[PDB]
Amino acid sequence: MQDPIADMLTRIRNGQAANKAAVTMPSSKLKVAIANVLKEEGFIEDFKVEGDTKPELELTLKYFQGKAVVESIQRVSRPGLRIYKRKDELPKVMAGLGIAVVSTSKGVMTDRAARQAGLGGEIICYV
Amino acid sequence: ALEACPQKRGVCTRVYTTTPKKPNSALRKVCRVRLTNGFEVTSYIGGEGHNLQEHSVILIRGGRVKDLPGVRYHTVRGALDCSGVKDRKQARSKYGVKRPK
RNA sequence: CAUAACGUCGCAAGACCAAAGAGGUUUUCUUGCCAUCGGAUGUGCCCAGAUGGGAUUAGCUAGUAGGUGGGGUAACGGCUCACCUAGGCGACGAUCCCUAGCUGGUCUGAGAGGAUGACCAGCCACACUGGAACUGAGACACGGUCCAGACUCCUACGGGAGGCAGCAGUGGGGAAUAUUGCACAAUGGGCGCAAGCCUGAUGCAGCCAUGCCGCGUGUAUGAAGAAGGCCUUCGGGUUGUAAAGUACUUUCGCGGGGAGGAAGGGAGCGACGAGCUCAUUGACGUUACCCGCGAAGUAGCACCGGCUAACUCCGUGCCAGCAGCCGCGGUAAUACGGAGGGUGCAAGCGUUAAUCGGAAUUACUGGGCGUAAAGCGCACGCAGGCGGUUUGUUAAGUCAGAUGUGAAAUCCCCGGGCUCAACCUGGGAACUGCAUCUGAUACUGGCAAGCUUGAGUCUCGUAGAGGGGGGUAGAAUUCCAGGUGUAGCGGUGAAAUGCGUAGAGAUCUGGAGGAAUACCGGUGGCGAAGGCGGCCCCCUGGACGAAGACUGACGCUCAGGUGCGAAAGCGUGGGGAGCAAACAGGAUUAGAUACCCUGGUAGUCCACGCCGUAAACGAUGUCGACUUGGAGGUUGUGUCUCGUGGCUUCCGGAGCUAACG
RNA sequence: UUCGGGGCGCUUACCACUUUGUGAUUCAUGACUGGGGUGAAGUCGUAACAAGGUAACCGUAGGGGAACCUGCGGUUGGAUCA
RNA sequence: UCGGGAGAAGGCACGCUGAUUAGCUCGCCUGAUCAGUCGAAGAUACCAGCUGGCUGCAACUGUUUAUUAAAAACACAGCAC
RNA sequence: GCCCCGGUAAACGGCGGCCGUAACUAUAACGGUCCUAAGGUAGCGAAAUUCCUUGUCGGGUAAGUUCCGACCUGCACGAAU
C-alpha cells in the first residue's frame, strides 16, 4: 500500500473495535519488529506468521473490562511528511502510561528504550 | 493627518455652523480647513466662543464629533490665531487657556 | 657605459638585460640608495547558494549565442573588431515597471515570526548641477585639473572670484531639537634622527525635566478632641493630630583646605650606547571630595457612571455641553460646571502621534468548504506531484563520528570592580547553516533482475426509452366538400362586446394538413450532463455474469491545452394548425399601462450557423481497504423454501453532523 | 638635433547635454455627465414580510425610486379535510 | 472585412577615380569592398505626394444640366411588398 | 353599382382644460377630475427639423452670434409617409 505501517495500525484499531480474537496483516520484517514491542508492552497477546503461500501476521488481540488494552494508536510519521526527533525530543505519551515506537539506527524501540540507549529517530506511531 | 502626524496646520475656508443629528439639536461651530497635507476637511471648534475668521489658519488635532457626521477632527485652541477660551477656570489643558493670576 | 648574484626569450637541454649621496663621538659608525627572494598587511577578478512588491509587464534577443584569428588590459571575457556558424533566454517568471543604502544588530514575541536598521562597528554610494580624463601604490580625486549649465559677488565692464549635503551660525520650513563656548597637559594621528611643529580627532564645560537614576520641601510631640468649611433625624457627625504651638536635625548659603586623571627632552655615572640616578613643568577647578558654621526652607498635575481604585452639595437643565464604545442632559443628573471630600502619582503629571499580542481571523505548530464565506459544469490530457511485492549494486536524499568555519560586541550564567545600581571586567555554556574526511544504509531516489492477488484482453452468454439515420399507425383540433337541421349559441362572480333564420353552434360522411404522442407510467427505467419515452430495420457506445484461458502493473491525479456542454435570444432560408410576449379591444377598479374575456406579431415548428451559462443541487470529485444487520427489486451462478457476485431503493449497529440527516 | 628623430602646431574618426518625429506611463486641472452614501416628522403609490388575509423560485426580456413588478417557458425545495 | 493602411511618418546614403570581391555561361548585366579625392550643392541638368486631426453628407466604382450648377442630386448589389 | 356591414393604414391623422403633491419661487415629472375616446407607453430634442435666440450654465480663448457637452415647455420630432 501507500503506507503499510499505517494500514497495519488501522487494521488493529478497527479489529479491536469489533473485539476480534485475531487479525491478519501482510508480513514484513518492519511490521514484525513493531509487533514485537506491542507484545512486550502488553498491548497484544502476541502474534504468529501465517499464510498458506502469502506471509501474514496473525495478531492475537486482547481486551479487558471497562477499557480496551489499546485505547489509542495512530501513525504520526507519514510518507507525505516524515518526522524525526532527537534524544531530548522524544515525547512521553500520557506521562509514561502510553508509549511511542521510534525507528533508530539501534533498531525499533520505545520512548524509554530509546531514551536509555540515548538516540532518536523517526517517530513511527503513538499508542 | 496623512504623514501620520499628531497635528497639522491649515487655513480655514469658511467658519459656518452645523446642526447635530437626530438625537441632538444645536449650532455647533465648525470650519473647513485646507491643511498643508493637501486635504480640505472640516474641524470642530471647541469652547463657548472663538475668534476664527476666513484667514484663521489653525492646527488640527484629530477627533470625530459623534453628533456631526463628517467632522473627524478638532481644532487646537491656544495655537496660532485660534485664541484660547476666555474665562476658562476649568480644564485649561484643553482649549489652551493660561492659568489666571 | 661597465660586472650577472639573477632574471627574460627560442630551441631545447641557446642567447640577451641593472643601479645618487649625506652626517659625524670620521679609517669607524649613523641615515640613505640600487637589484633579487621572502615575510607582514591590504586588495582587483571569478564562482555555488541566498537577497522586496506588481504579470491589467509575456514572448524576447543581432553581437544577440557560440567558434577561429586579432585588438585591448595587471588579467579572463564579444570586453571590442573581422570572418564563420545560428544560436541563446523564457511560466523553477526572463524583459519591463515600482520601491528602498545593506548588514552586524535593535524592538517585540513562548516560539516561529513580525517590524526596523536611529546611536556605535563593517561595507557601499555621494561634496554648486552634469560629464570626463590626467598624475599616481592608491583618488577620476571637498580646500587638483578640463568642458557644459544656472546662480551670487567684484568690476575703470576689458575681465575676474566662488559654491556650508565640513564645524558653528543666519534666514526660510516645521508640532519640535542646543554653546558662532574652554582646552591639548592626557590618549591617538601626520612629518622629523631628535629637539620639535601641526592636530575645535578628542577630552570637557554651556543650554533643554528629552530620558534614566539619586536627593530635598522636615523629624518627634501635640485635643474623646480649637477655629473655619461641610453635613445633620441639630443629639451629633466629618475634615484631624491634620494646623497652631513645644523640642530636634538642618538641603541651600558662608569660611578654610583642596584631588586622582602625566614621563621624558636636559644634567651626573657609564664609551653623550645599554642600564642606573637626579631635576623642571598641568584645561575641566580652586570643581569633586573633606572639615567648620548654619536658616525649615517650592508642589503639582490627572482622575472619582461602568471597564478603573475614588463621594456628596450646589448650578444648569436634551439648553449649554460631554462622548474611545455603550451612552448622558427635556427641573432630584456620583458621567456636564463649581465646591468639600476622596483615589493615583509626584516634580512631575496629563494629552496627541507611532510600534507589539490578543487573531488558531491564512491555522507549518493551529483552521475550514451539503445549508453559516467556500469543489472548479463535465470529459480528455501535458508538465508536475505521488506510486504495489521480492532480491542485488550504487548511495544522491536521509542519518552518524571527526574536523574547519560560524569576527567583536550583544544575549544567557557565574564571579569580580565603581559604597549600590546603571555601567564595566574576567571566565563559562549553547549555535543552525556550509566546506572537508570517514562510516551506516532501514526508508526515499537511481540502476539491474524477478512476481500476481491491480488493470487490460480472450471465449461463451445477458438485460436496457443509451446514441445516430431511414421507414411506419390511431385519437383529437383547424380548414375544405356533401348531407341533415333549430333558435339561440357563446362567455362570466354577474354580464356585455361578439356570432346567428343569403343558416354558424350541435350531428353524420369524405378529404387535407401540421403538431403532439391519450392506458400501460410508476412512487419505475436510461444517459456524463441537458435531456429521453408507439413500432420496424440498419449503424454504433457503455455495461454485467460465467470459464479462468492470455498480457502483466504498462498506475493515480492532473496547472496549461483541447473537446463537450439546457434554455434564452440572434443570422439566413422554409414553414405556420394551435398557442402566445409586444400589442388591438372589452371588463374589473379609486387607478390596472395586472389578474378575467375577445383578437393578435415575433416566437413557438424544420434546416444550417452562433453562445457557454444555471438552486449545471445529493447546493457533499475519482480509486482502494476497513466497519451489525433487516427488507423490496433488476441481472448471473450455485448443492435454488437458500448461498453467492454486480446494480438499483427503503429501514437502520457503531460512528459521524450545529440541527436536518 | 649626433639629422636617426622628437616636441609645438594642424587635420580627421569617435564622443555629456540638447533638438526633431513617434510611442508608453505618471501627475495637476476640467465642460458635461452617471450612479452612490448620509441627514426626527416633505411626496406618489404599496411591491414584501406575514399561510396574514392574490405561492415561491428560476432562465431570459422590458420596465420602475427599490426590494421588485410584469411577459414567456420550466421546476416544487405547489397551497388546501372535500 | 488583416487584403490593407505604408513609397504612413521619420532618418541616413546616394559624385568622381584607382585597385578588387561576389552572383552568372556571359553581357558593352547586377550587388558590394578598400583607399584616394573635388564642389556651396553628387537623382549637381531632366522626371517627381505637401502632411496630420476634428465635423457634416453620400456607403464605395459609377451617372447627370452637349453652350454658367457633377453636388450631400441620379444609379448600385442587398431588403421588402 | 350604391346605401348598409366588415377586413385592410407599404392613403389625410389626433394626443386638451382643471386639482392635489412637490420646490425658497416658476417649470417640467406622477395620479386623478372634467370635456370629446385617449392625452403621446417602447423609443428620440434649440437638431441641416426652434421663430423668439449671439436661449441658459459651462469648457475652450486675453476676447469666439463658431464648435462641443447639458438643460430643454421640441412656433408646426417620431418609426419601411
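In order, the residues displayed for chain B correspond to 23-123 in Swiss-Prot numbering, which applies throughout.
For this deposited structure, the header notes the method as electron microscopy, 15.0 Å.
Any Cβ shown, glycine's included, is placed from N, Cα and C.
Copied from Swiss-Prot, the annotated features are:
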MUTAGEN   B:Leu57 to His  Protein is not incorporated into ribosomes
MUTAGEN   B:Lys88 to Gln  Confers low-level resistance to streptomycin and a 15% decrease in the translational elongation rate
VARIANT   B:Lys43 to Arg  Confers streptomycin resistance but not hyperaccurate translation
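Features recorded in Swiss-Prot, as mapped to the structure shown.
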residue: B:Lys43; record: variant position; CB count, 10 Å: 11
residue: B:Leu57; record: mutagenesis position; CB count, 10 Å: 21
residue: B:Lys88; record: mutagenesis position; CB count, 10 Å: 10
According to DSSP, does B:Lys43 (variant position) fall in a helix, a strand, or coil?
coil
Coarse DSSP state, helix versus strand versus coil, of B:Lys88 (mutagenesis position):
coil
Between B:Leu57 (mutagenesis position) and B:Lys43 (variant position), what is the CA-CA distance rounded to a whole number of Å?
26
Cα-Cα, whole number of Å: B:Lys43 (variant position) versus B:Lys88 (mutagenesis position)?
9
